[PDB]
Amino acid sequence: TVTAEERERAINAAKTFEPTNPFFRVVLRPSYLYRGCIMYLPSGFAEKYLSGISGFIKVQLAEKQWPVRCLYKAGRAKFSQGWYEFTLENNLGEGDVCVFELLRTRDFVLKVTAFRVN
Ligand SMILES: [Cl-]
Ligand SMILES: [Cl-]
């Protein structure tokens, strides 16, 4: 069981972290956490940094990388294929808070730091 206090704690820890690279934060919720699901990235961040992002990008957690399809189309960036599997293989669940930062690499790499509830 996840308590309300744990949720508040994890969100506060995530909010304290301020990467030097461009970043956004997202609290994982159930509609993002099942096989075949999608997840839209924040629209402002997507417009500023992810125009022309296409195809399988690298999502990195603890120096391991997962392929996640990220398509920017009709004004929104959407994760699809590979996103759920990234969360499952990293034992991420609802309430965990992920900070995604855009690394200074040739291709698109989003590095995740997870602030886990339990
Ligand atoms: Cl919440
Ligand atoms: Cl694509």
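Heads up, chain A uses Swiss-Prot numbers, so what you see runs 221-338.
Determination method: X-ray crystallography, 1.6 Å.
Each Cβ is built from the backbone N, Cα and C atoms, and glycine gets one as well.
In Swiss-Prot, a mutagenesis experiment is listed as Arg249 to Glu, annotated with the note Reduced ability to bind DNA. Lost ability to bind DNA; when associated with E-289 and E-296. Neighbour count (other Cβ atoms within 10 Å of the Cβ, all protein chains): 10 for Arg249 (mutagenesis position).
Reduced to three states, the DSSP call for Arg289 (mutagenesis position) is strand. Taking the Cβ of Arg289 (mutagenesis position) as centre and 10 Å as the limit, one finds 15 other Cβ atoms among all the protein chains shown. Looking at Swiss-Prot, you'll find the mutagenesis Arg289 to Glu noted as follows: Reduced ability to bind DNA. Lost ability to bind DNA; when associated with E-249 and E-296.
Close to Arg296 (mutagenesis position) in the fold, though at least 6 residues off in sequence, lie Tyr260, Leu261, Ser263, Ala266, each with a CB less than 8 Å from its CB. Annotation of the published mutagenesis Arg296 to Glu in Swiss-Prot: Reduced ability to bind DNA. Lost ability to bind DNA; when associated with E-249 and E-289; the original residue is retained in the structure shown.
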Candidates near ligand 2 among the mutagenesis positions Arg249, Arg289, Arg296, judged by a Cβ under 6 angstroms | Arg289
Distance between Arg289 (mutagenesis position) and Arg249 (mutagenesis position) at the Cα atoms, whole Å?
-> 19
Does DSSP put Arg249 (mutagenesis position) in a helix, in a strand, or in coil?
-> coil
